[PDB]
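S.K.: I'd like to ask some things about the structure below.
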Number of protein chains: 4
Amino acid sequence: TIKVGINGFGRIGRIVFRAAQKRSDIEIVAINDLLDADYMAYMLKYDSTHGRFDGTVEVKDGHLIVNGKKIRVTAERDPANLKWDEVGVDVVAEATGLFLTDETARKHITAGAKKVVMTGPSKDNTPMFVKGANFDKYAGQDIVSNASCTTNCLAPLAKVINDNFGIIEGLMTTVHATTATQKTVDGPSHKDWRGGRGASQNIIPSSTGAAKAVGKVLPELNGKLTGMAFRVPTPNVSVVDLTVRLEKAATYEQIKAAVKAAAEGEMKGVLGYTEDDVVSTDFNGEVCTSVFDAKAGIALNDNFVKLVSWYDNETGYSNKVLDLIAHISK
Amino acid sequence: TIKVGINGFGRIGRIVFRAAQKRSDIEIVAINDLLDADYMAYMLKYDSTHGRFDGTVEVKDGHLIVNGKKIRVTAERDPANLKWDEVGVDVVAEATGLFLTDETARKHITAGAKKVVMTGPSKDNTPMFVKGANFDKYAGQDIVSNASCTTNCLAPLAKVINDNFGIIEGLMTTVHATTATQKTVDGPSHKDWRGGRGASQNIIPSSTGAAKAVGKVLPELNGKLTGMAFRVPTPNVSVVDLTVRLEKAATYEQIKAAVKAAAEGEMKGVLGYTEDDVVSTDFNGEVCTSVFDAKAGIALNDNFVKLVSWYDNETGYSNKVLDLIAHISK
Amino acid sequence: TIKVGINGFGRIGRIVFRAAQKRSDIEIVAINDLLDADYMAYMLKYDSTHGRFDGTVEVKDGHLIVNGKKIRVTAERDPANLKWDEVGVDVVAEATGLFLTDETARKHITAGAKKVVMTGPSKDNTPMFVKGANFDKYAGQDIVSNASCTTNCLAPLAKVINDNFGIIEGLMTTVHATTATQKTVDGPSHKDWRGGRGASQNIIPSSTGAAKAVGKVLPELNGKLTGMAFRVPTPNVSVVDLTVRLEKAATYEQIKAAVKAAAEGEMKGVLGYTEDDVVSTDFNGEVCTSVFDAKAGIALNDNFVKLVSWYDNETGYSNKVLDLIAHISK
Amino acid sequence: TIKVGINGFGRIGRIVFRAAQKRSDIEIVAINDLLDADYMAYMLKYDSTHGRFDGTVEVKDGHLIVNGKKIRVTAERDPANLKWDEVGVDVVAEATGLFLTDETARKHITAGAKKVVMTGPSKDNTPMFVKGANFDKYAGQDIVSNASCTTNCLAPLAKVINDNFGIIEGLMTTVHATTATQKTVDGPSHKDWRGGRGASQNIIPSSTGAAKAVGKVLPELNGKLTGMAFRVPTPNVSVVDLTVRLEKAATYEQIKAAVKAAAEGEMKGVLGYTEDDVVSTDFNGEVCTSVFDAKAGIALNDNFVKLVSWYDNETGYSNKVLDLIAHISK
Ligand SMILES: NC(=O)c1ccc[n+]([C@@H]2O[C@H](COP(=O)([O-])OP(=O)(O)OC[C@H]3O[C@@H](n4cnc5c(N)ncnc54)[C@H](O)[C@@H]3O)[C@@H](O)[C@H]2O)c1
Ligand SMILES: NC(=O)c1ccc[n+]([C@@H]2O[C@H](COP(=O)([O-])OP(=O)(O)OC[C@H]3O[C@@H](n4cnc5c(N)ncnc54)[C@H](O)[C@@H]3O)[C@@H](O)[C@H]2O)c1
Ligand SMILES: NC(=O)c1ccc[n+]([C@@H]2O[C@H](COP(=O)([O-])OP(=O)(O)OC[C@H]3O[C@@H](n4cnc5c(N)ncnc54)[C@H](O)[C@@H]3O)[C@@H](O)[C@H]2O)c1
Ligand SMILES: NC(=O)c1ccc[n+]([C@@H]2O[C@H](COP(=O)([O-])OP(=O)(O)OC[C@H]3O[C@@H](n4cnc5c(N)ncnc54)[C@H](O)[C@@H]3O)[C@@H](O)[C@H]2O)c1
């Protein structure tokens, strides 16, 4: 049993919590956000996207009792005041989206935690890991990042394609679901003007470093990929549209065979494969971080192809956050 | 020319600004928010709901030049530091949604303004006015409130019905468009748990004092009305569903005749009337604050009827804010 | 087990099929629609609203094999040519929405079925039964109707209120989710002009006979209720807003006490009760046909109140279709 | 003036009608569809996407009177029985989407019309013309096609890029608004299974021949482009995402310079250029068929870039249908 403490009970914090209930090796013993225990119990119980929590949630004496287990609840705005050691926290899932550098996240280690896993791309040199891409390179570091949802989708796919055919260069577009940082109606978003426009009314272009980041987890692809994003009016589930130029010519059939083989072997549980007429909602709740859509992709010729891969930006990522926690715990 | 200064360039501040361009008696000479002049120019220029601004917008030396006219731009968080007198501001349209009491709004008068019009229901005893209901009671007060969008819809209708048939009692439901206070995905809303749930995914019940407030503008209806609201996934335009018990029996035809007559006489420009098969988008940009939908209403009997009335929560209200400004300016 | 055959594998037909899987007493043995087995398998497997089918579905020799059981598949456009004889069908869930009269629905009896349950309100005098309102009135009829989803929500609530406090008169509004009947963009809808307007962009007023239909399942309420609907931009789950005038004075606390009592007693499984800050998505998958929202309702006085009740228009109703099938087969 | 007759008063037929009102050279004198004059008047008057018709529309003796001009109204399901002779129709805007071949469309010539413009891509070899790409190639043909909305967006852009830097190969994706073809809720769509899934709930992968179709209006690009689409939850306005490999090295600044030059010169009115932080709604009502988004695009290197261009799939295209009508009538 690895004892985890969650900082930031948001979309990711809550989905990591629900995913943890199905794992015997990991156990959440404390949660911090800036909310009351009864309000947190409410956000755990009901979810517009994923449905009602299956289990019991009761608030007793300012703490949560979920399925019998007692969970310490705090509302400390500063991580240094979390006292993770009081509850015996081994690893902390840093999910606020505010402490993405070694110095801010290190506060949890000062507070008594042993290791920290950021649930977003680090903003400094903190190493990023993506399952299926470079977990094996982990060298015992105490602060680590699980990268972004888009990088978790792109990397495993990019790896299989490169290994078999060699990527000369590629450009990616992610059609992404609306997130907590957007607005309901045209509002202020000083650092992202487009991002402040009404989410339900618009297709909103957005820049993203998720493609370039693949170079950090798969060094051999460094400098060969980049891309952008379009935010669209759906509440969850996104898709990667990767246009790549191949070194070795490969028919679309050969590409499908390579992906399927990896989906069934080395990357089972990370990379998925499908030939069904799927749409985004079909992946709501999906745990695989990259699901190759065989019928959506199209090849101009044997060396220039467009590949499509689905990912539940909330669920797949959250499950891999747990995987990384177990991994770094040996 | 009445010189107006806008505090809070939000949905209401921006729509009041655009409506003012079509009025010769009123002129905006200054705007305050917590944004840069170039960002404000951007929010003025493009609107997801109402389209591009028709006119020229240029940012010169930290100020706006709209259709030739220079408009002072400030970003003072505290109203007491606005120096409205420097630009000769007569009336201020208080549109931040934060200064709804005499003492907070009075800061604008300290800052050099002569009168203040709140664009929301006052939270204290500041008098509320609704065009078609009680503008004639205005007695020279310096701080005034234009009430809420729902009250502006309900009051003129309630008045005509009461005058002709006498309201014994009534309960109102407003199916309302999503607003800036809601969330894109399930998030924190400590003072309104339902209001924090994903806006595009849900029908969200909400309490509202808009019905009871009709009693403040039409004292004779005090204690006879109340209601609630359902927030739905549309970006603009709302509708009042009023269930009333009548003193004098009246056929639905008689009710239509009374409303139409008022729409064409005493309440022209405030109360509208229609017999078309309309839907919400048909009122996007509507200036009348209450548009009676003759075909949507239904009568159980001559003394118990359900009446339906549309209102563009942004445009109708903004236009009446301007009307009140002119009214109080004599 | 009762062998059931489904005619019309649409939204209701499909949800009835899923619900039946969780019942030991009912068993679906044949399905009819105008689609190939492969397409039917795909529609069962994937659902945008309810998620992926919980089980295995294969196609073998033009027939479905769901969870190992063979299910005869057909494409007869005429009920008479269905041969329910062969497959041993006892009751038919008539879900096409085309045969809502004895004349047409009786073709299933001709075709070998013993009884028929229409999944919509009968257009002739075929008796309608609503669980919680009049199942006890069933008198051996071979063709019955399960009324509509809205009536299934309103009846159980209206009975509890009437029985305890006496409903003098009431007017209802249902804020309803979008249905297959609507258009994605402004299109032709000859029968109902408002209904052809873009579903996602509008609040669309609509007529409904659901309130009057209550008078047929609860005669004591005949002529005392009527209402209308507002179709809004959500994919599933609706809510009734009932404004009633009470004979016996009752405080909101007493109304709550009565409803809660019925929910835990005589109407267990039909009428639910909640005091949480729920929103529409919290009922997606809900089995009870009427879930009373304690906190959403509001009373003007002891004899005039607004009551709010939720219902998953697809799931609750479908489970009740199965309940009626069990009932008329006792 | 050119007297035009419209066949198919759908989205395109209606928007072509509105656009024609703003043109002195074209004049609509007759409309045909399978709807009554009253219903047609209602559909013209109210539009969920484009607002209320700017003018007067009356029905008199089963015919429309728009802005004082009489417009013959008909309901012939067969083109041959249209008698365009009587009304003096020169060109027919064939917008039903049913007659996309010479064989079928020629019935209008039989019926008295001089020429025909199909508002969709021809299914046979009827030549296609795209303003900005090959209008200059028109050689007197009496039946021509205006291609599709997507091709109208892609062609002008592809020509400017190819002419200046040489396109070796390209792969495109169009993130497209919802169309009348889609379903509001999971429904039957035999031809395209993904297309029957709930439009509002999903990102739906789709095929498109628009990229290949570029090869027919710009032969030099035949076999060098192909692509796909993603249908998303918005009512109007789409965007092409073009990933191309350049023969001649060009920096993004040089690509911008070339596009801006074409927008202000040879392609004025067809191809637009912008550097603002625009989103989809900013193009609702846009006349240019391809608006280059300078800031959204991204280059990996001097020979591999992603270009982004916006288009109001209804308005731009409709204005171009009028341009082609003017062109083939010179
Ligand atoms: N939403 C996704 O699809 C997704 C996927 C992968 C990674 N992420 C990343 O994970 C992080 C969280 O994103 P989210 O979508 O879950 O956001 P969110 O806004 O839903 O969650 C943020 C939570 O942190 C809480 N919080 C804010 N300040 C806090 C503080 N000082 N101390 C403790 N708690 C605080 C908030 O109250 C909130 O509940 C971000 O880095 C985001 O980029 C998001
Ligand atoms: N949206 C509607 O339909 C509607 C209709 C009628 C009345 N109202 C009311 O009007 C008010 C504004 O609502 P809105 O929807 O326009 O909101 P909004 O959030 O769109 O506008 C608020 C604006 O005020 C600015 N602001 C915040 N703090 C400020 C400060 N201290 N100083 C200056 N500017 C500041 C914000 O940056 C923002 O641009 C509220 O009282 C609201 O209830 C809204
Ligand atoms: N969906 C709801 O919210 C709801 C709730 C309660 C009752 N109902 C009722 O259920 C019935 C169907 O509604 P729905 O929502 O399932 O609609 P739907 O359009 O999804 O289902 C209709 C199905 O019937 C099939 N069909 C059509 N003609 C057929 C024929 N001649 N023979 C066999 N199959 C045929 C169609 O292929 C389609 O799959 C209606 O009476 C409706 O009023 C719907
Ligand atoms: N809407 C877009 O985004 C778009 C863009 C470019 C091209 N188009 C094309 O325009 C054509 C129509 O598309 P739409 O979007 O206008 O669809 P739509 O369904 O809105 O319009 C079709 C219209 O044709 C009418 N109609 C059907 N049969 C008829 C008949 N036999 N005789 C007369 N009228 C008949 C229908 O009543 C309907 O009003 C198609 O070829 C489509 O590909 C559409």
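We number chain A the same way Swiss-Prot does; the residues here are 2-331, in that order.
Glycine is treated like the rest: Cβ placed from N, Cα and C.
Here's the feature list from Swiss-Prot:
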ACT_SITE  A:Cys150  active site, nucleophile
BINDING   A:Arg12, A:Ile13, A:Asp34, A:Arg78, A:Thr120, A:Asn314  NAD(+) binding site
BINDING   A:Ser149, A:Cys150, A:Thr151, A:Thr180, A:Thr209, A:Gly210, A:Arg232  D-glyceraldehyde 3-phosphate binding site
MUTAGEN   A:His177 to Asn  Reduces activity about 50-fold
VARIANT   A:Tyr43 to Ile  In strain: ECOR 70
VARIANT   A:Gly266 to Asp  In strain: E830587
VARIANT   A:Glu267 to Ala  In strain: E2666-74
S.K.: Of A:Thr209, A:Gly210, A:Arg232, listed as binding-site residues, which ones have a Cβ less than 6 Å away from ligand 1?
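M.R.: None, as no Cβ falls under 6 Å.
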S.K.: Quick one: Cα separation, A:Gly210 (D-glyceraldehyde 3-phosphate binding site) versus the residue listed as 'active site, nucleophile', in Å?
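M.R.: So the Cα of the residue listed as 'active site, nucleophile' lies 12 Å away from that of A:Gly210 (D-glyceraldehyde 3-phosphate binding site).
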S.K.: Write out the long-range same-chain contacts of A:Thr151 (D-glyceraldehyde 3-phosphate binding site), meaning residues 6 or more apart in sequence whose Cβ is under 8 Å from its Cβ.
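M.R.: Long-range Cβ contacts: A:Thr175, A:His177, A:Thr209, A:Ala211, A:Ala212, A:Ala230, A:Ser239, A:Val241, A:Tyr312, A:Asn314.
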S.K.: Using a 10 Å cut-off on Cβ-Cβ distances across all protein chains shown, tell me which of the binding-site residues (A:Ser149, A:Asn314) has the largest neighbour count.
M.R.: A:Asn314
S.K.: Return the recorded positions from the list A:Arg12, A:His177, A:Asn314 for which some CB of chain B is under 8 Å from the residue's own CB; sequence order; 'none' if the set is empty.
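M.R.: Of A:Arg12, A:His177, A:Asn314, the entries that lie near chain B are A:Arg12.
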S.K.: Please name which of the recorded positions listed here, A:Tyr43, A:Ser149, A:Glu267, is nearest in space to A:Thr120 (NAD(+) binding site), Cα against Cα.
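M.R.: It is A:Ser149, whose Cα lies nearest.
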S.K.: With CB distance below 8 Å as the criterion, list the recorded positions among A:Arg78, A:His177, A:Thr209, A:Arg232, A:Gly266 that sit near chain C.
M.R.: none
S.K.: If you count other Cβ atoms within 10 Å of each one's Cβ, which of the binding-site residues A:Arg12, A:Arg78 has the most?
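M.R.: By the 10 Å Cβ neighbour count, A:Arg12 comes out on top.
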S.K.: State, in Å as a whole number, the widest CA to CA span among the NAD(+)-binding residues A:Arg12, A:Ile13, A:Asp34, A:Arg78, A:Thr120, A:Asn314 given in the record.
M.R.: 26
S.K.: Would you list, in sequence order, the residues of this chain other than A:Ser149, A:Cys150, A:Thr151, A:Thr180, A:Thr209, A:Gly210, A:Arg232 that have their CB within 8 A of the centroid of the site's CB atoms, where the site is the one recorded for D-glyceraldehyde 3-phosphate?
M.R.: A:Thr175, A:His177, A:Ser207, A:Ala211, A:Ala230, A:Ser239, A:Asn314
S.K.: For the recorded positions A:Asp34, A:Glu267, which Cβ has the most other Cβ atoms within 10 Å, all shown protein chains included?
M.R.: A:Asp34
S.K.: On a C-alpha basis, identify the one among A:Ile13, A:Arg232, A:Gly266 that is nearest to A:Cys150 (active site, nucleophile); the candidates are the recorded positions.
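M.R.: Nearest listed residue in space: A:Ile13.
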S.K.: For A:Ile13 (NAD(+) binding site), which residues of its chain lie six or more apart in sequence with Cβ-Cβ distance below 8 Å?
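M.R.: Those within reach of A:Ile13 (NAD(+) binding site), by Cβ under 8 Å and sequence separation of 6 or more, are A:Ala96, A:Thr120, A:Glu315, A:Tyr318, A:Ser319, A:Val322.
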S.K.: Which chain-mates of A:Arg232 (D-glyceraldehyde 3-phosphate binding site) that are at least 6 residues away have a CB under 8 A from its CB, listed by sequence?
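M.R.: In sequence order, A:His177, A:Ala178, A:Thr179, A:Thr180, A:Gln183, A:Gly196, A:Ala200, A:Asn203, A:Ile204, A:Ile205, A:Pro206, A:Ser207 meet the Cβ cut-off.
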S.K.: When DSSP states are folded down to helix, strand and coil, where does the residue listed as 'active site, nucleophile' land?
M.R.: helix
S.K.: With an 8 Å cut-off on Cβ-Cβ distance and a minimum sequence separation of at least 6, pull the same-chain contacts of A:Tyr43 (variant position), or say none.
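M.R.: Result: none.
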S.K.: Quick check: in three-state DSSP terms, what is A:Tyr43 (variant position)?
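M.R.: It is helical.
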S.K.: How many other Cβ atoms are found within 10 Å of the Cβ atom of A:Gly210 (D-glyceraldehyde 3-phosphate binding site), counting all protein chains shown?
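M.R.: Neighbour count, Cβ to Cβ under the 10 Å cut-off: 13.
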S.K.: Distance between A:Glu267 (variant position) and A:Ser149 (D-glyceraldehyde 3-phosphate binding site) at the Cα atoms, whole Å?
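M.R.: The separation of the Cα atoms works out to 22 Å.
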